[PDB]
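Q: One structure, pasted below without further comment.
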Amino acid sequence: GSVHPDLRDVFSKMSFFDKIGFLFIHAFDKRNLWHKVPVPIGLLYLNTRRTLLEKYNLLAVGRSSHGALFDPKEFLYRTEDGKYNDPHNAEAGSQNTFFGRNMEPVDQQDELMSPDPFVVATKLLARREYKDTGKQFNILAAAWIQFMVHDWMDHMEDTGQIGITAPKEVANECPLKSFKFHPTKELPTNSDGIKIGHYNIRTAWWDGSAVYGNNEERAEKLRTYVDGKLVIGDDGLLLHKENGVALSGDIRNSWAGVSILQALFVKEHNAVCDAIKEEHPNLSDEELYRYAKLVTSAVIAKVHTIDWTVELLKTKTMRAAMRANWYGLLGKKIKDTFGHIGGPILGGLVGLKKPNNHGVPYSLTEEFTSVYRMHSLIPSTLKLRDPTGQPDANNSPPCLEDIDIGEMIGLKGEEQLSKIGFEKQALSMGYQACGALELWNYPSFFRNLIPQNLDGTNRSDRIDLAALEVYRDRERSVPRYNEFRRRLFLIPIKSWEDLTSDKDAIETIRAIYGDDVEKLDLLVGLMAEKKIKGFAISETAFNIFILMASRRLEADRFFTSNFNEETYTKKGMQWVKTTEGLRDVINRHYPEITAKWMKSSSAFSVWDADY
Ligand code: HEM
Ligand SMILES: CCCCCCCCCCO[C@@H]1O[C@H](CO)[C@@H](O[C@H]2O[C@H](CO)[C@@H](O)[C@H](O)[C@H]2O)[C@H](O)[C@H]1O
Ligand SMILES: [Ca+2]
Ligand SMILES: [Cl-]
Ligand SMILES: [Cl-]
Ligand SMILES: [Cl-]
Ligand SMILES: [Cl-]
Ligand code: NA
Ligand code: NA
């Protein structure tokens with residue numbers, strides 16, 4: 001049998017053209033080969049797999065016939081609530097809208113607690129021997145992805161509470177013996193297909209909302225209302241309200257590492273304001289704000305695309321793939337000199353003549369949330385280093401003290417940061433590897449964590465985040481690991497040995513799940529899955545990225561139809577075109593620590609990396 005038995009049914013229903021693409025990708029997959037071939041073939045594989053996913057793995061949630069009529073030329077800026085982007089759909093990507101799906105839901109209402117979330121958290125997730133990424137990915141990279149993810153997606157909660165209790169078998173090992181939390185809000189779609197959906201309370205667009213705000217009350221209170229600028233402290237750190245909450249884009253459940261990135265991008269936005277005002281002296285505060293928001297949001301997307309993701313997926317094929325999405329396969333030189341040439345492959349997703357949503361209204365999806373659950377990236381302790389110290393024996397800035405990262409989280413974390421300062425915090429994060437996405441690497445401070453309200457204030461009910469994450473994936477009807485793979489046209493595991501070569505992992509998984517591979521939780525599978533050389537993430541998670549990372553550029557009017565000098569200003573567009581990574585942004589505002597200590601090409605590498 002040519003095709004895997006579990007994929008024969010879908011194969012039989014494919015069009016001739018899809019059959020060809022599927023057989024091509026499946027030929028590599030059966031032999032685990034896509035990542036083991038030269039770049040050009042790897043890219044052909046990825047584009048072919050992407051096309052298939054775009055056809056089979058974009059599902060609308062809620063009615064797609066959103067009528068609300070408007071002229072795109074009336075909205076040549078990124079709106080505060082994310083409305084008025086898609087010319088055919090005023091609601092697409094705005095706050096308080098349904099998460100879409102990449103796969104048909106799997107009802108787990110009778111198995112929400114099977115196996116027990118505390119057991120999973122305690123036996124499979126809880127950090128044992130600490131594992132890091134070596135030189136590949138530092139703590140700035142861990143902060144970056146939260147700065148992205150806690151901004152991109154936040155599920156609307158039910159006002160009521162439920163609680164779960166640690167079972168006898170693991171209670172003595174649980175930092176919390178029970179905890180309360182709010183269920184995810186279920187809302188009827190009133191539609192033909194999927195009946196129930198959940199709401200994203202953030203915008204789905206690349207719009208820098210981590211810095212610009214979610215809401216009409218801080219979105220305003222973040223602005224100086226002079227020269228388009230945003231509010232920042234004299235130490236280069238965020239200002240704070242009397243209740244201790246940071247004055248930035250309403251990122252709840254944050255830590256000091258995210259706060260310094262918000263602060264850095266506030267300065268970036270303000271510097272963009274200065275540059276545009278110099279070119280166009282007569283612009284109002286509102287005009288400058290709008291242009292600078294366009295510029296800064298694009299800088300953030302660009303840094304994520306061709307710097308962050310490139311270090312996350314540290315292979316030649318992936319450097320080429322991500323750069324192709326942004327610049328096109330014809331490359332930066334041609335793109336910058338002549339503009340977008342050809343279609344999405346040759347010229348890239350950025351600069352396409354028109355946005356393309358592939359027939360399905362733009363949204364972030366339930367599965368995009370699940371594959372971005374990367375809490376194990378946070379190390380247990382931070383080595384604080386001296387920005388003007390004598391180089392140590394390793395030629396690093398010398399260590400001053402170890403700090404428990406638990407002390408750097410949330411409101412108390414904002415306090416500690418105000419005593420540390422930007423340079424020390426940033427340098428220290430730059431010189432330390434982040435945690436690896438593997439089993440037994442989930443920080444203890446997450447297992448008795450104070451969660452926050454929407455307004456950023458502390459809730460009185462601590463949570464075991466690891467237990468809750470496992471619960472959330474089930475609660476939200478996201479398929480479990482093996483079915484999740486099948487739905488992405490990936491070969492399922494037959495036994496635990498297919499998942500990982502770690503004997504201890506196998507034995508521990510067997511003790512909890514038995515030999516039922518269909519029971520394995522998604523999060524557990526994503527962490528345990530044997531990794532591609534250079535990949536910080538599982539191949540399973542990567543498959544959602546293939547689809548969704550492309551989509552977030554291609555579906556956006558401001559990265560396509562309106563990615564031009566007229567919309568951004570000439571100086572604004574040049575600012576985007578000449579910024580290649582986080583290094584460039586840090587260098588703009590902190591050239592001193594950059595010159596002295598940032599030796600690696602990417603600011604996301606541990607800063608003494610030899611490349
Ligand atoms: C110390 C830093 C962090 C803290 C304190 C923290 C805490 C939290 C909390 C309390 C939640 C909500 C749990 C719930 O009610 O369902 C959450 C959600 C989430 N976090 Fe984190 N987190 C941190 C870092 C990260 C990192 C590094 C990532 C990696 C991208 C990440 C990704 C996510 C995702 C995908 C969700 C689910 C969002 C949703 O349900 O819409 N977080 N986090
Ligand atoms: C370069 C020159 C190009 C030559 C022309 C190519 C034309 C082929 C395009 C469509 O291919 C067909 O698509 C059908 C589906 O759209 C398939 O039906 C399959 O799937 C259907 C539904 O998914 C089922 O109802 C059918 O029974 C089942 O045969 C069918 O097999 C397949 O051949
Ligand atoms: Ca946003
Ligand atoms: Cl290039
Ligand atoms: Cl093309
Ligand atoms: Cl992404
Ligand atoms: Cl560019
Ligand atoms: Na395998
Ligand atoms: Na270099």
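Count begins at 1; order follows the chain as displayed.
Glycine is no exception: its Cβ is also placed from the backbone N, Cα and C atoms.
Feature table excerpt (Swiss-Prot):
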| type | residues | note |
| --- | --- | --- |
| ACT_SITE | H150 | active site, proton acceptor |
| BINDING | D151, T203, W205, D207, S209 | Ca(2+) binding site |
| BINDING | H155, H375, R472, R476 | heme b binding site |
| MUTAGEN | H269 to Q (Swiss-Prot position 276) | Reduces oxygenase activity 3.75-fold |
| MUTAGEN | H304 to A (Swiss-Prot position 311) | Reduces oxygenase activity 38-fold |
| BINDING | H304, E592 | hexadecanoate binding site |
| MUTAGEN | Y372 to F (Swiss-Prot position 379) | Abolishes oxygenase activity |
| MUTAGEN | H375 to Q (Swiss-Prot position 382) | Reduces oxygenase activity 7.5-fold |
| MUTAGEN | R551 to K (Swiss-Prot position 558) | Reduces oxygenase activity 5.5-fold |
| MUTAGEN | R552 to K (Swiss-Prot position 559) | Reduces oxygenase activity more than 100-fold |
Q: Based on Cα coordinates, which of the following recorded positions are within 10 Å of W205 (Ca(2+) binding site): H375, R476, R552?
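A: Matched recorded positions: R552, sequence order.
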Q: Compute the C-alpha separation of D207 (Ca(2+) binding site) from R551 (mutagenesis position), stating it in Å without decimals.
A: 14
Q: In the structure shown, which of the binding-site residues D207, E592 has the fewest other Cβ atoms within 10 Å?
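A: With the binding-site residues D207, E592, fewest surrounding Cβ atoms within 10 Å: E592.
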Q: Between the recorded positions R476, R551, whose Cβ has more other Cβ atoms within 10 Å than any of the rest?
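A: Compared across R476, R551, the most Cβ atoms within 10 Å surround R551.
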Q: Helix, strand or coil for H155 (heme b binding site)? Use DSSP.
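A: Going by the DSSP assignment, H155 (heme b binding site) falls within a strand, counted as strand.
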Q: With the Cβ under 6 Å from ligand 2 as the test, give me the qualifying entries from the recorded positions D151, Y372, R472, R476, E592.
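A: Qualifying residues: none.
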Q: Looking only at C-alpha atoms, tell me how far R476 (heme b binding site) is from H304 (mutagenesis position), rounded to the nearest Å.
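A: Cα-Cα distance, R476 (heme b binding site) to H304 (mutagenesis position): 27 Å.
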Q: I'd like to confirm something. Which of the binding-site residues, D151, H155, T203, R472, has a Cα closest to the Cα of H269 (mutagenesis position)?
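A: Given the candidates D151, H155, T203, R472, the nearest one is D151.
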Q: Write down the Cα-Cα distance for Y372 (mutagenesis position) and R472 (heme b binding site), rounded and given in Å.
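A: Given the Cα positions, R472 (heme b binding site) is 13 Å from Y372 (mutagenesis position).
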